[PDB]
Structures are given as structure tokens and as C-alpha cells.
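**Q** Before anything else, here's the structure in question.
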There are 4 protein chains.
Amino acid sequence: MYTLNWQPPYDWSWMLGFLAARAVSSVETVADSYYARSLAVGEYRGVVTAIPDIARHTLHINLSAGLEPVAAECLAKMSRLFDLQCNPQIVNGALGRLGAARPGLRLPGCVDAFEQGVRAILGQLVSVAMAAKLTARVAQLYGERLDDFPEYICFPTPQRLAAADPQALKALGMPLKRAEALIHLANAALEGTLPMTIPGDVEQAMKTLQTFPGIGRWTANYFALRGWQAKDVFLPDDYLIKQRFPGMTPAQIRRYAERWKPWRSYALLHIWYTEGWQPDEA
Amino acid sequence: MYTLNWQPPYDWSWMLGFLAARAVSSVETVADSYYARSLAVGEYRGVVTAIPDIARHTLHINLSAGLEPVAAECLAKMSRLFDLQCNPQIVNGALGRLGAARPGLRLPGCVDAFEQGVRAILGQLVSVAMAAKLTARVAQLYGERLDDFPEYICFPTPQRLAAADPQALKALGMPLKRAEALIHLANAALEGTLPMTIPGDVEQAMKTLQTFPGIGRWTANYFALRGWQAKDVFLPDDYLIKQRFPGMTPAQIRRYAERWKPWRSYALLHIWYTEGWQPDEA
Amino acid sequence: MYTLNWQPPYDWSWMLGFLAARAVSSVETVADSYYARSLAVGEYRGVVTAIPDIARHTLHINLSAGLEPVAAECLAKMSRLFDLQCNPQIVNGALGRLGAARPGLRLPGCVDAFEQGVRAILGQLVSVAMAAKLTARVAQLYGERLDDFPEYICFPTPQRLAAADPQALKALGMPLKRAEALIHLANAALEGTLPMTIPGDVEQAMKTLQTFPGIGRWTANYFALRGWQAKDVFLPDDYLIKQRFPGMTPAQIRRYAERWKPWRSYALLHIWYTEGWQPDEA
Amino acid sequence: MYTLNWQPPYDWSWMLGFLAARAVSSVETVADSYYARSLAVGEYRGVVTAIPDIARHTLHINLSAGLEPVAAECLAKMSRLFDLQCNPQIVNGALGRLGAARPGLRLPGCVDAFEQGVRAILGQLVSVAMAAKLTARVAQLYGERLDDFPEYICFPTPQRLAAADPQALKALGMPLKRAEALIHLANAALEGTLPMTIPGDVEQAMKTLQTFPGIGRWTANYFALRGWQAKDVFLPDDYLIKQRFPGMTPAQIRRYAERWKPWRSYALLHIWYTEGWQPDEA
DNA sequence: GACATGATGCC
DNA sequence: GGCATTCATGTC
DNA sequence: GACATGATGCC
DNA sequence: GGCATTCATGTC
């Protein structure tokens, strides 16, 4: 139905793969040729299906009737998730060989910042597959199901988690703190203290976030990257990044990684996916 | 040449009219058959042009190639500006009579909540034409002209206005406090303190807002209305509203307005743009 | 066994009577000729007895054995409780006829600024009789008893009230918010944010107290008057006072009292205990 | 004239010796057999003199006519300055070896928390001698010279120092930050933010003090020691202490010292005054 | 990983 | 010594 | 109109 | 009485 353009190359397998390693049971559905999920925009809802057209470097988007009144915003969310805006060779041109291996690499964003906020928090300490299982449990319990599509369930809204009880959340399998951090986050959402859109001054914006309970500099950096699609942010405290720069302290990794300015968010993703990348043997 | 749907009726005359009176030179163009303006999404810039198609119950939108990478968000910004989600058959069924004469009414939104904030402030205690000239100045002095279309100019981003001299602003015609308020607002917009999207709790959000220098309840409400497009807001502190509700106080008005919940914003528009209106004896 | 003299006149039947209506059971004993109470200065405990020797305008203070390692401090407390520094000449000369009735009128302070804080808050709304009852109940629940004087119980420390259960204090006959105030006051005392001695800028000090939950303008003034023995404070928003100035709004009364600087506290006392008194409608 | 009791033993030579080394010209006078200094309690000023009576186990204290109205408080201040409450049997008993050679050791207090704070600040980084003359200059400038005894000047009041030009002090001989520190301390004092008396939670009060500009943990501690006469503080950051504990980080010294509570303040002193002192190797 | 705590230089 | 910043610890 | 100040009910 | 909210009122 609706269609959006992107600029070649676009590694859809990599993107669809990435999104799939984090897909949430009953909220998302990832296939080799399309991504599909529940979606809410105020009281409006339904399902969004995105199908790439490698041939016409186009992305087709289908909305269920429930979402039609807000079609546009839906489209905007998808474009932010997929990073259509990305001009692959402006980025690659500044990343030399670091990306040469896969020039179609895009920044996996999100369809909702609050959700991404919840996602980045449950991702603390644990594995990607576990954070997925976890987020599913939280969704299963606090997320509202679709009348129109039973098989689907909407991601928990801010006000549903705000009223949630720590003990209940904790029960799902997370420490008491993690749960409280989630209940705080939802309140800043209702109050509009959590930026749902990429702020002008990202750093300051991030600092503000780290004052939030349960949100450290890692949670803040990663959220900046996914929730805001911040393109020039690196992660010196990331598990892997540590293991990718063996023998270095957070400020040398940051001080090192600052050579990929202003596209560090991309340099980060490349390093994550270059199987055996060791800093330049110089 | 994209296209967006809308449910009829839709008083296009009324809308454009409303947008024309407050149109800012170099920034916006409003003809009786189309609306066009300068737009900026981050660092992407160009010019938007919407052309209502009454036959099709459709809004056509063309995009300056400089905005094609971010077409989706652009389309979303227009849909918010024109209130494309509105199911009038629902709103009017709710207000009954008050909206019987102008069933095609829509809430005139904005293209960017920050811009609309600036606009709200510069709209304080002055005629519409007045403010649309004051503002036009600001956009002339702190705006990013386009190369693709020199004729237009982008609204001042928060970074260009954040680092502005109070006197520099004041000198275009506004108390110093007013120039100060825009400076503040601009800051919250850099550290994500200014909610760029309708928050869950709009009362709370507004209350917070009010602590912002240069912002009172009137400005908060008008901001929530145009900036967030909140549908159940009313301005009992407004100049004309006082006139429409003779000898009645903010409180009296406010609760009389309670009869229109959850669509007090539409009710407002109907009363404003309906000269000679007056409350009942019950 | 200890003497501290005073300048005449000194209305003792009035001082004691006052301290009598407000006397707290099991903590204070007040008769026609002497005053006695439990007293604790840190880990030092014991009873204090005050016996005025009108004939030789000297006050006889006796101290239980446990307080002797801190006699000086006890004496100082006793002297702030009885306003022995007062110079009847200066206040009465400055006041004129206002105090011609009772020149021995003194400013009744306290023995511990925290205690007084707990009294002031409790002295809220209820009658003086009620207050003493309510206060005594708290002392019974949180006070330290004395081995040598089983009939006496020490007034509760901040260390016990900070740890108090608001519901426990509530069950004693006070609104939840009122108990939440005691606890806050108690905590303030622990971190040292409650002035235990008259502060350089009484005014600013008081303004800061009002920021405390539970403390309004009245409590903050009555605290300053009794707890710091500030001599130039007035209670324009007090009950009885309002009666003393019929038809006058706090600001009026208050503008009137300016005529008494800097002995407004003393002024207040006389006007309070001069039943007839009325302003000069000139 | 007045007499205060003290429990034996009391090493008067050491005590008077310690005050002497830090005696401030025109403020204090220290001699083999007595101690004298100016003293103002509100608008009551005069000179205080303390003369120990080894024979009768007592401290004699005379006050100039100016302070007689507030004499009891002068006695209390003196009792705090000379630690008259101290029971050597208790402290020493518990302290063991440490206080075995000089069992008459006492905690040199102060006669005014504020002044003491000032002293703690001015005494930073420089030698006891510097601080003394440094302080002296401050007193001669913002002080209140006594008419009855012109060679004496009352240590400057908060209101006075709060309103001093930070550059005037810089001139007296101190960094501009050491000066703003005084202006700040003085403001806190004007409004009651500076605990003029020992708090319930001494730990929490010190933590708070360090927020004060110019005040660190060292000062915050030294302040709790002399200003509040806290008996359980240690100074693991003192230049000399670090020397008495060679090759031990503050946290280590700190933990070792835990063996002297609740009298770590005394232990400190003892240790301070023992050249070849060193912790037990085991 | 969040978070409190413990271990160079500058001015 | 206060103060800023960057490692390095160590529960939970 | 924002924004100080003063001057009715619900706890 | 604390306290949040409301109706003038004067100012910039």
C-alpha cells in the first residue's frame, strides 16, 4: 500500500536479522521478506506490515484500518525504525574500511521511544535473547491485546506500567530496582520528561537521563542510539565493545572511537558485527 | 507528490484562512488552493506544499528533494498540522449543536512544537497580524535560508536561538522578558525538557510548562492546543473567550466548558470563530 | 543550688501560668512557686527545677545529678526559657502604654528548639488544652523514661520521631499530613537543617522553614518567637490577633505593627493578654 | 566570679597550650594561668576570662559588665570550649593505651560554631601560625571593637562577612575561592543552614556540609570536631594523621581507627600529639 | 550494568 | 585542602 | 499576557 | 492552620 523510498545499498537481511534477535513474542513478527508488529498511536491501533522492494529500492507499508487515521505518523515511525534517511555513501565514505564489509548497514531505531526506553533497561546485564524473553513477559502482562488481531498484543503503555506494582514486575524475573526504573520511566513519559524525539543537545539530554533511577551511562548511550537514532554516539562501556578493544579503559575507547565523528553510532554497529575486529595493529 | 487521506467534511477555507492570518513571510505561503512552507527535519531541508483535493477527500503533498530522505516524518508533520485524524462524525456527534454550523472544522496544529512555542510567546498580548510580523523578523534574523529555494527560510532552530543576545531579540520589538522567554524555551528544547509530542498527562505537562520563564496559563493552554494538538483543552484566560462569556470568570468559564469534554479544544475553536456566540442560561 | 538574677519587674504569676496551660504531662510540673521538667542534653538526663526568688530578683535552678556534667548548658536553656536577658525598661520604654499593664511580661521561650518545633506544629488548630494532650501522647509513645525519676519522661528526640511510623503518630489524634510534618521536622534536626539558635536573618530563616512540609506562615512565626526567642516577630495571621484587629487583613494589621519595631514580639504578647485593646482607627 | 566544675584529670597546660598556638590577636589572650577573649551574644558584648583552679577542680569565669545579661549562655559557651562535661574515666577506660600517658586530654571546642567554621576554612593548607595571623586580619577588618576594652574586637558577625567584598579578603592574603567560602559560610549562617549545634546524624550533616563551596571532607570533619565537639570523628585526611599512619590510604586509616569509637575524636587528639606514634604492625 | 565508594593533578 | 576526573572495586 | 502580591474551601 | 486554587490589581 503506502510506499517509502530508501537509498541503495540496504542490507535488509542484516537489518531484519538484527530486529529478529530482539523481536518480542506476540508484539513483533519478523520474516525474511517483511517485518510486522502491533502499534499504538494514542487511542488508534492495528498492525503495521513493512515489505521491502529490493528491486525498486522501495518499502511498502500496510496499515490495518484501526491505524489509518494516523497513517502518516505510522509511516514516520517506520522510517525512523529502518533509517531510510540514511545516505549510505556519505556514511561509508567517512568510515573507510570499518564498514566496507557491509555498506548496507543501517541504524536500527524504534517505533516508540518509551518502548525503546523500557527495552534498553531490561537489556541491562543480561543477554539479547533473555532481554527478549523478559520484555515479552512484561508485555504479556501489562500490554493490551488487539481486538482486531488476537494473535497480537500492544506494547505496554506508559500509564499501564506507571500503575504497575514493583513486586509484580519483579516476579516476571527482574531485580526490584530494574522494576522501579521501569515505573519511573513510564512516569517521565506521562509527564513528558523523557524525550520521545532526538533532542538538540544529545549529551546534555543524556546527562539528564543518567540522573533517572536505574539509568546509567550505558542505558543512556544505547537509548540515545535506538530511542533517538542519535548517529554520533559510541559505547565504551558496552560488553562487546570492551571485548572488541581488549586492554583498553573506557576513555581510550571513547578517545579512540572519536575518529569516526560524526558517525560513531554507525562505527559502533560495524564493530559489533565485524566478527573478529581488533583495533588497528599500528 | 505523496498523498494523505481525511474523513469529510473538511472546511478547507476556514483552515487555510486561519493559517494565512498567522502566516510568517519567507517561511509560509497560503493561497486559497494550497499551503506551502519551509521545513527542516534535523539537518535535512526543503519546502513543503500541500494541495487539498476535495473531490478525492485527499491531501496531496509534494516534497523538495532536500527533504526526501525524511519524507515520512514530513508527511507526519503535515498530518499534525492539518488534523488529518479527525473523525468529525464523532466530534460533532459529541458537541451536537455548537458544531452543527461548521462540521468541517479542524484543529490547526503545527509543524514543530518548539516553533509553535516561540509563536505562542510572540503571540502574547498582541494582534495576530502584529505577532506574525514580529515572528517574521525573528525568522529573518535567526533563520537558515535555503539554497534550493532562496525565496524561503527555515524557522530558527533552538541552537541558533539558544545562543542569541536578549537585546538582539528585544530590538525587533518585544519586552526584554519576552526575548528572554524564547531563550529559555530554546534551551529546554536542546535538553529535551520541552515535550515535542503530546504527553500522557497533559495537565501535568502544562503545569510544569508554567514554571518556564515567560509562560503563564494562557500560553500553556494555547501551547498544549497547537503544539501538542491536545483535543480537550480550553482557554478560559483568553481575550475573546472573556467576551464570549460576559462577566464570567476563568473558573466559571472553565467549568461551563466542562460540558464539552472530551472535545473542549474543538468547542473552543467553534466558539472563537463564531462571533456573537454566548453561553446559555443553563 | 544555682542562681541567675533578672531585672525587675518580672511577672512570675504570668510566666508560670502560661507555661502551665501548655505544660505537658509527665514532662513538666508547674505550680504557683516553681517550674520543673525532665531535660536531656544529649546522653545527659535529669530533672530541672526552677524556683524564683522574687525578693532578690534571682532565679534558683536545681539540677538532678545526671545533668551536672552539663550545668552551664542547662542554665542557658533555663535562661532562654525565662527571658532573663530582658530589660523591662527598654521594651516598656519603646512600647509605652501598651505594656503599662504588665511590665513584668516576658517572652516565654523553650528549652530545646526541636521540642518547640514539635509543639508549634501540634499547637496547630486545636486548643491549647487539646495541644498539650496531643503532645503528651506523643511523648508517652516515644519519650525516654528516667530511672531516678520514674514519674518523668523525657521529650522525644529527633532520632525517635524521624523513625516514627506516620500511622502510629496518626492514631494519636492528628491528620496524616500533620504526623508527616513531625517526622520531617525530626529528620531536619538530624541533618542539622533546623536552626536550634536564633539565625542571623530571622526573616530568611523563616521563609526557608515554610518550605518544610507542614509549616505555614503562622507556625514559622510562632516557632521563631518561642524557639529562637526572636524579639521582633508578629503574628498578623494568628486567630486571636485577627480579633484584636477586627476588619483588618493580615497585611493591614502587619503594617500597623511596624510601629513596634524592633520589639514586635513583646508587642504581640501584650496585645494578646490585653483583652480590651483595640487599634487607633486614625 | 562564676565557677564551673570539671572532672579530673584535666591537662590544663596542654589545653591552654593548644588554644594559645591558635590564639587570634585582639580576639583572644592565652597565658600560663588563664584564657581571655572577646565575646558577643547578640547585642551584648564584653570580655570573658577563664581561670582554672586545679586545687578545687573548677573553672572560674569572670564576665565584663557587657555580658552579664546573657551570662548563663557565656558559661555554656565556655563549657563547650573547655570540654568540662568530659569524664576521663570513661573515655580513657575505653581508649586504653592510647590515652594512657596524657589522661587529662580534652577536646578544644569553640565558643561559636560560625567563627569556628571560619577558622577551619582559614586554617586550610597553611600552618597554624599563618591561620592565626590570617584570621587576625579578618577580625581587625569586619570586627566590632569593644569600647570598654579597646584592645579587644569581637569576631565578625555573619551579616558582616556575608556582605564583604570577596576581593577585600583576597587582599588580606587568601585565594579568591577561600574568600567566597567565607561569604558563603556566612550566608548559610544568616539563614540557619549552618548547624550551630551538634546534629543527630553527624555523618549526614557532614555530608551536607561538603556541598558548601570551599568545604571538603577534611574541613567538614575538623568542623564537626571543634565546632560541634562531636566526640566520634577522625581526620583520615589530615596531613599529620597521614604521617602517623604511614603507607595507609584514607579508607585504611579510617578502618583502623574504628577501634576507638565512640571516642574517635579523643583518639585523634592523642595520636596527633605523639611523635613516634605508629599503628600496631600486627 | 547501576550505583556508592575508594584510590592524579591543578590552583 | 578543595575539586575535577578518570580508573578500579565491589554488592546486588 | 506574564507575574508579583494580597485577599475561599478542602483537608 | 497548611495549602491549593481563585478573583482583583497594579506593572512592565
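So how was this one determined? The header says X-ray crystallography, 2.8 Å.
Just so you know, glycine gets a Cβ as well, placed from its N, Cα and C.
Dumping what Swiss-Prot says about this protein:
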type	residues	note
MUTAGEN	A:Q124 to A	Methylmethane sulfonate-resistant
MUTAGEN	A:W218 to A	No catalytic activity, methylmethane sulfonate-sensitive
MUTAGEN	A:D237 to N	More than 30% catalytic activity, methylmethane sulfonate-resistant
MUTAGEN	A:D238 to N	No catalytic activity, methylmethane sulfonate-sensitive
ACT_SITE	A:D238	active site, proton acceptor
**Q** What is the separation, in Å, between the Cα atoms of A:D238 (mutagenesis position) and A:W218 (mutagenesis position)?
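**A** Answer for this pair: 7 Å between alpha carbons.
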**Q** Tell me the coarse DSSP state (helix, strand, coil) of A:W218 (mutagenesis position).
**A** helix
**Q** Just name the winner among A:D237, A:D238 (the mutagenesis positions) by count of other CB atoms within 10 A of its CB.
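**A** Checking each of A:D237, A:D238, the winner is A:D238.
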**Q** Near the Cβ of A:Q124 (mutagenesis position), how many other Cβ atoms are there if near means within 10 Å?
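**A** Excluding its own Cβ, A:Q124 (mutagenesis position) sees 18 Cβ atoms within 10 Å.
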**Q** Using Cβ atoms only, which of the mutagenesis positions A:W218, A:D237, A:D238 are under 8 Å from chain C?
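**A** Cβ contacts with C: none found.
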**Q** So if I draw a 10 Å sphere around the Cβ of A:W218 (mutagenesis position), how many other Cβ atoms end up inside it?
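**A** Other Cβ atoms within 10 Å of A:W218 (mutagenesis position): 19.
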**Q** Secondary structure at A:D237 (mutagenesis position) (DSSP, helix/strand/coil)?
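**A** Going by the DSSP assignment, A:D237 (mutagenesis position) belongs to neither helix nor strand, so it counts as coil.
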**Q** Rounded to a whole angstrom, what is the C-alpha distance between A:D237 (mutagenesis position) and A:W218 (mutagenesis position)?
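**A** The Cα atom of A:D237 (mutagenesis position) is 6 Å away from the Cα atom of A:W218 (mutagenesis position).
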